[PDB]
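I have placed the structure first, in the form of structure tokens, so that the comments after it can refer back to it.
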Protein chains: 2
Amino acid sequence: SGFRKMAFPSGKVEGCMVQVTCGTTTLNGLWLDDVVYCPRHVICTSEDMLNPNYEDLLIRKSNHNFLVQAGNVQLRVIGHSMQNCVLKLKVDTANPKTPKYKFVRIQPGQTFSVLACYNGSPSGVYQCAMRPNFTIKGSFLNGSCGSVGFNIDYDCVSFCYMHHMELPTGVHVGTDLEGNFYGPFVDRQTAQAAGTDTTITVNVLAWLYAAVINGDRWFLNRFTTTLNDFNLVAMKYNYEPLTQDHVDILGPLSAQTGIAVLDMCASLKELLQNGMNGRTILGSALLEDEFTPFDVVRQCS
Amino acid sequence: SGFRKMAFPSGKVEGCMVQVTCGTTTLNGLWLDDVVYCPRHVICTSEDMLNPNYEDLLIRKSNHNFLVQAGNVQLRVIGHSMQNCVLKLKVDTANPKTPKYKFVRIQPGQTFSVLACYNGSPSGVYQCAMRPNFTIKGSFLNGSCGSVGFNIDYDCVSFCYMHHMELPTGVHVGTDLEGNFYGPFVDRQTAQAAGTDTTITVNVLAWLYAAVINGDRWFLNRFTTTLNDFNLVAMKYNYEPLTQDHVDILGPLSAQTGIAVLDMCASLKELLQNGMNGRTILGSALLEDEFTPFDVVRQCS
Ligand SMILES: *C(=N)[C@H](C[C@@H]1CCNC1=O)NC(=O)[C@@H]1[C@@H]2[C@H](CN1C(=O)[C@@H](NC(=O)C(F)(F)F)C(C)(C)C)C2(C)C
Ligand SMILES: *C(=N)[C@H](C[C@@H]1CCNC1=O)NC(=O)[C@@H]1[C@@H]2[C@H](CN1C(=O)[C@@H](NC(=O)C(F)(F)F)C(C)(C)C)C2(C)C
């Protein structure tokens, strides 16, 4: 019993973290096989960052300009190329600690574990959700770029995120491991804004099943609702429309607890219009949308 | 920028997790050098657990009765002994992945990272605080016993906790890595109760410094207070007395932000008597006491 914001065991990813230094700039890199992946603003000076021309900056660099360090060992760079906003540095040594891996592009609403690094040294691990406006509510200081977001399926590490920037609102933005940003952001030091964020409805309902599995069941009411009547009520609260695909994903939890998805929508509909009346759910006073149905099935089954 | 409940990178501990099976019972073990540490109720049947005599159960066992598995490899047990509520099994192979380590007894109020395991396989990592009533608010299913709590000082793993039980209230109890329970609990399946829990005052103030470092500063008032006048007001809210030792520990944060500890106590005193008036601090609607001053200095400096 018990429900906690859990992160994946980061050990497989720790063995891949390297420190990439170019000129005076130092950030983190992901060393998988004979290639190191890192944000392309490692080739920037502080003056360059206000408006950089990464293609112009990179042509002026050679393999020896990049200082890659794996612990105390310096890895000799034998090739370099840029894929969108990521820089790939081929090295003479393949990582013996390289786990089984794939590079995926997560969808908004899905979660991942962030392994926060500084100087190629992991410092901490925490769980994040890719918001519908394509930002994450992380905790990143200077030098944290190149810290990656990942999920673990038994023995396979699916890397889905690489840290690049922090917005004026405090939220964090980054790319997939192919260099493509999540959201309409560019890697230049200029004022940038994220779109309107919405509440991930399927995650709130999944978190309500986790609450029932844990004995918190005061919000359970006797009514049912239609998917259409739930979406009209939830619309004014900035809740994304719950689709049939979301109802299908909620199946395993609904089968386990014996509470139909549409009966749980009627419970949430009351919580939306009437509030919590000073009560808490799973210790929290606010409804939570950062736990996906799979994250709930992971701990509560 | 950003403030998150962060856990230590669990990689060093993952390389120490083994699966200990005796008879039909299977739980986790911590393999450091040539010794495996595990809860002593691995030698119990389900009937034995209501009221066990572990000394009587263990004398009936020999080295071959214990099945220790490190991945696919079975470790041959060449010795066994019981230290309080932990069982130590000497093995013929010393763990090549054993990190630099020490065994510590944490104080109430301090935090640690829990690496949750099942069948000797790590499944997740999360941060816990040892409550003043000696319980933790974890998330443990069946077979999670032997999952350890730890802190990492650069390269040294200080193991401070091992999971044993879940109380009727939902909270979790365990021993240090010497077999001594935290709190007045016994490892038998009987109704057990934890004492009255209190609010860790020094952690609330540390979390208020993290909030100011992050731009959340609406609660900052113009007043100061004495340590004595703060403790009298906080007493009725079930806040533990803030001692001079706590004020000294809060020094680094107070120096960094430029807010005196006694000025932050006056801000908290207002929050205690007047409430939050519908406002949140660091996104939370309730005051938080699970982040120690060192946890704040870790991310916010
Ligand atoms: C990479 N190590 C840092 C991580 C930053 C440090 C503070 N928290 C973070 O997320 N990334 C940067 O410093 C990038 C980098 C130049 C500027 N920058 C930013 O994240 C800036 N933000 C933006 O420009 C904005 F608003 F568009 F997102 C900064 C003002 C420093 C927070 C480049 C090349 C984009
Ligand atoms: C070890 N793998 C489990 C972990 C349990 C499983 C559910 N969540 C947990 O923390 N530990 C046990 O099953 C121990 C074990 C017998 C009973 N037990 C308990 O934790 C029970 N609780 C208590 O007896 C109580 F209330 F005193 F804490 C249980 C009712 C199963 C939750 C022994 C030997 C104590």
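Sequence positions for chain A are given in Swiss-Prot numbering; the residues included correspond to 3264-3564, in order.
Method reported for this entry: X-ray crystallography, 2.4 Å.
Cβ atoms are placed via backbone N, Cα and C, with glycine included.
Some features that Swiss-Prot has for this protein:
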type: ACT_SITE; residues: A:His3304; note: active site, for 3CL-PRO activity
type: VARIANT; residues: A:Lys3353 to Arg; note: In strain: Beta/B.1.351
type: VARIANT; residues: A:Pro3395 to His; note: In strain: Omicron/BA.1, Omicron/BA.2, Omicron/BA.2.12.1, Omicron/BA.2.75, Omicron/BA.4, Omicron/BA.5, Omicron/BQ.1.1, Omicron/XBB.1.5, Omicron/EG.5.1
type: ACT_SITE; residues: A:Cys3408; note: active site, nucleophile
type: VARIANT; residues: A:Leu3468 to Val; note: In strain: Zeta/P.2
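Feature annotations (Swiss-Prot) mapped to structure.
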residue   : record                            : Cβ neighbours (10 Å)
A:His3304 : active site, for 3CL-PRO activity : 22
A:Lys3353 : variant position                  : 16
A:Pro3395 : variant position                  : 18
A:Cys3408 : active site, nucleophile          : 25
A:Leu3468 : variant position                  : 27
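According to DSSP, the residue listed as 'active site, nucleophile' sits in a coil region rather than a helix or strand. Secondary structure at A:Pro3395 (variant position), as computed by DSSP, is coil.
Between the C-alpha atoms of A:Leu3468 (variant position) and A:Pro3395 (variant position), the distance comes to 17 Å. Comparing C-alpha positions, A:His3304 (active site, for 3CL-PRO activity) sits nearest to A:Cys3408 among the recorded positions A:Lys3353, A:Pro3395, A:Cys3408. Checking the recorded positions A:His3304, A:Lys3353, A:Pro3395, A:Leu3468 for a CB within less than 6 Å of any atom of ligand 1 leaves A:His3304, listed in sequence order. Classification of A:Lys3353 (variant position) by DSSP places it within a strand. Cα to Cα, A:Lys3353 (variant position) and A:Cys3408 (active site, nucleophile) are separated by 19 Å.
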